[PDB]
Amino acid sequence: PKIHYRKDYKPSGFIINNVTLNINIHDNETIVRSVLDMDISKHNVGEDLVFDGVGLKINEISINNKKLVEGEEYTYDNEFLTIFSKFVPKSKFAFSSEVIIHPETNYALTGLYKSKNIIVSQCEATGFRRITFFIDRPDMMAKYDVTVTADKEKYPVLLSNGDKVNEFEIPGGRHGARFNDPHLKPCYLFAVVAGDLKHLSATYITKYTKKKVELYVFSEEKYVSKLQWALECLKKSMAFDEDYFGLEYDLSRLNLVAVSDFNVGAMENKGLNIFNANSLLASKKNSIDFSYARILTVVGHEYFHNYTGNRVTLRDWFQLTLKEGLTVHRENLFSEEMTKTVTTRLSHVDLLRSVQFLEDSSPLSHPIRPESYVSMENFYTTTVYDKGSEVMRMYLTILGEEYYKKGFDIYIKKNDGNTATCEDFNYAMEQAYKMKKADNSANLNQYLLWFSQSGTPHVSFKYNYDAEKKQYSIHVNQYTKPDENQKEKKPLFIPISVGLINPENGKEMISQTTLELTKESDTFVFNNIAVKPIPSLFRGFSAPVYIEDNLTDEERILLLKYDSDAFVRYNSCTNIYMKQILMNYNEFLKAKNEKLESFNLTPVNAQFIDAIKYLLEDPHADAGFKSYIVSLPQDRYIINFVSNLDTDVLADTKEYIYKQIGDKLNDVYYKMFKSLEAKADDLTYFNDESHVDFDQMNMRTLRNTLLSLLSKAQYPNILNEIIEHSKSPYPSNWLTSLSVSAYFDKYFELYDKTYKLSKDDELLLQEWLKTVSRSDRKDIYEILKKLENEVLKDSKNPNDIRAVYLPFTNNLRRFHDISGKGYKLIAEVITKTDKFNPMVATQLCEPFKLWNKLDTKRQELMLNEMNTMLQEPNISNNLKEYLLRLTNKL
Ligand SMILES: CCc1cccc(CC)c1NC(=O)N[C@H](CC(C)C)C(=O)NO
Ligand SMILES: [Mg+2]
Ligand SMILES: [Mg+2]
Ligand SMILES: [Zn+2]
């Protein structure tokens, strides 16, 4: 396998200044003519001119209008076009190619492809080379003049980046449109779209310069009624970047386009953002609640890339976190501001501490700036994105809002119109830091270890209180486990946002303060502390770490009740659950291993249950927050604390704990389920796709969480509630009805009822598939076969394949069936999918990431399947690299 190393970056010996494309779409072929206005750079040493170009059929190649011939002036091996150095000019030259590509057969959804009746591109990271020849790396920045031609009836809307400067008719029922994008860009930001698209539009006026910007959102005709919320979210995004960052949009027009077939969420192509339809389109009668926050976040993210990625781009792909971590942090500030609910930040944290922490203790562990790769596409990871966002967020915590905004403006301005590296960002932040500290010798050199050091730090605490002196100390230690990337791990710069709670009255005892831990250990002392406090640690989840609070459960319950910080209250609850889960898991495991005839289980703490009841009964407490407290920690979080995990024992553990709590609280749960109905299900705004009440949504979330707990419990006559719930106008509720009906004989009636409600909207049907896939059914494998035969069939749509299989892989009892049948099922899907879409096939490998955390029989079963997949003939490079790394061969 072919390996790139971060330290080996060098600038090209060539420059591409202008790109002039003609993309002529026909039924059975697309012809791409391209003129590159090129030159030799100051780094040239008379090397061969080598272009990336994958799967292209050459019609012609020339330099300065001299035809070049294969075997004489060039070679082409279907990956690289090499122009021998003797035929490479020494000054400004025109390189011309014409190639034929086939979007109609491109099922990998990279390069130029067909999605239903739309032709669309996806170029990040390495797709532009599947369109035409290029030096396809992000430091090759150029300006683009793009003409698209097509059949007018089929493809009446033609789009590429930038200003539309002409439109023209062509004989034989064709037409064309020409675009000029004035902004220098890397080729990964190139896009083109051709389709029978409908739109909604609005005009936005920029806050400071009063520039009129035309905003267009596009879909296929069937779904144009589903565009409004995205348009609204775009306006919101624009205003947020103006308001917080002082950043205005920089073209006369911005287009967003939904396509049905897309490998990931969306893409920030300049002036022409392209979305998975599932991340752009919604309506309140045909989408679940969660669609709304997803569209807000994805529109926002792609918008924020207009500065953090587009106006300031990447020197090389090792810098990916500089655009993705920073953009996710911007996205997260935006969504926290727009929703005004504490659950938004909690959701981010839950994502990190489950999936990213698992990744960071897996064989795939990498620093947010990797040192090497084979397919760049495998490093679009939750590490680079979500840990990167937390590292980008820590600057804000450290500097505070005012000095953070100063540093960010230093960065964005210095590096405008150019490439940048992670070091450029740290330098900007370090200038702000100097200013904030009033000290020109202060530096953030140690901060750079957040970019280079893999693994999750562990931060642990000890406390002491001197009652005579009224003086409190917090002794803090950090540790990172050695790994394949570093045999010796250095201490990080860890900001610890802290409060102190008086346990006798529940009140705050200090101004919140942010402790800067920079050594392996340190002791922070507080004076004028009138009584022994309970510390409120890592408020807001102030660094991406494992926290060992060394608190008793009684102290944790007091924080849950009385602290101000949602994260700390939620984490204190999480920690109580984790202590219980590990204890009960150990008890079940020992009983199983020793084949005991009888044994004991530690009961759930009764004062903790009382605290849950108190918070649920408090009408002034937050519904979203309540839904987090009645749910156990996710399985992927739990697994970070158990080695050789027996998944059946864990399933039994979780069931015990849920039943202990329900035995005490189910009447409370039922009473709340009923009492929340009127406000949860009020139809205010049901016809308004410009406004979402996120509090009301959290009330539905809470009802639906309670209904699941009551259903699993077989609470008396709950089936009557499930049936009434199925009649609700909200899809979040009627699809819940299907899920929770799993525990009753009514499931197949609700399966059919909901299928009929879902089948005529593509995205609703995919939400129905997810609902079925995740259902807690003993007969889930027969259900999956039913979905394969009746609904999924031969679909190559990644949303369909993901909907049918991923939820099922999170079924702890059934996916991990000790036969290995679950592993075998998903591995066959992965291998099948890899033959046409390697990126999606790698996505589908997610369940295997934890393989070396399982009990030794399940490890062996997973490993067996992974090595079977590795033996498949013509396995993609994407999948092969992934699986070699995951199985500790690479
Ligand atoms: C933010 C969601 C996300 C997290 C981690 C990794 C991925 C890519 C597998 C994603 N989803 C995206 O939609 N990411 C795209 C990647 C583009 C190259 C297609 C992106 O960041 N859009 O801006
Ligand atoms: Mg081809
Ligand atoms: Mg379809
Ligand atoms: Zn992004």
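Heads up, chain A uses Swiss-Prot numbers, so what you see runs 196-1085.
Per deposition record, X-ray crystallography, 1.6 Å.
For all residues, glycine too, the Cβ spot is worked out from N, Cα and C.
Here is what Swiss-Prot says about this protein:
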- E319, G460, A461, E463: peptide binding site (BINDING)
- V459 to P: Severely affects substrate specificity. No effect on Zn(2+) binding (MUTAGEN)
- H496, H500, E519: Zn(2+) binding site (BINDING)
- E497: active site, proton acceptor (ACT_SITE)
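Everything Swiss-Prot records as a feature, shown here on the structure.
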residue: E319; record: peptide binding site; DSSP class: coil
residue: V459; record: mutagenesis position; DSSP class: coil
residue: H496; record: Zn(2+) binding site; DSSP class: helix
residue: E519; record: Zn(2+) binding site; DSSP class: helix
Open item on the list: If you compare CA-to-CA distances from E497 (active site, proton acceptor) to each of the recorded positions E319, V459, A461, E463, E519, which comes out shortest?
Closed with: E463
Open item on the list: Test of understanding: give the count of other CB atoms lying within 10 angstroms of the CB of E497 (active site, proton acceptor).
Closed with: 27
Open item on the list: By the count of other Cβ atoms within 10 Å, pick out the sparsest of the recorded positions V459, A461.
Closed with: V459
TODO: Check the Cα distances from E463 (peptide binding site) to each of the binding-site residues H496, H500, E519 and keep only the ones within 10 Å.
DONE: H496, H500
Task: Pairwise CA distance, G460 (peptide binding site) versus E519 (Zn(2+) binding site), rounded so that it is a whole Å - done: 13
Open item on the list: Give me the long-range Cβ neighbours of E519 (Zn(2+) binding site): same chain, 6+ apart, Cβ under 8 Å, in sequence order.
Closed with: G504, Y575, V579, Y580, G583
Open item on the list: Whole-number answer please: how many Å between the C-alpha atoms of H500 (Zn(2+) binding site) and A461 (peptide binding site)?
Closed with: 11
- [ ] Taking only the Cα atoms, work out how far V459 (mutagenesis position) lies from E319 (peptide binding site), in Å, as a whole number.
- [x] 11
Task: Distant-in-sequence Cβ neighbours of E319 (peptide binding site), under 8 Å, six or more positions away - done: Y383, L384, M462
Task: Under 8 Å by Cβ from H496 (Zn(2+) binding site), same chain, sequence gap 6 or more - done: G460, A461, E463, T522, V523, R525, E526
TODO: Quick one: among the binding-site residues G460, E463, which has the most Cβ atoms sitting within 10 Å of its own Cβ?
DONE: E463
- [ ] Determine the C-alpha span of the peptide site listed in the record, that is the greatest distance between any two of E319, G460, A461, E463, in Å to the nearest whole number.
- [x] 13
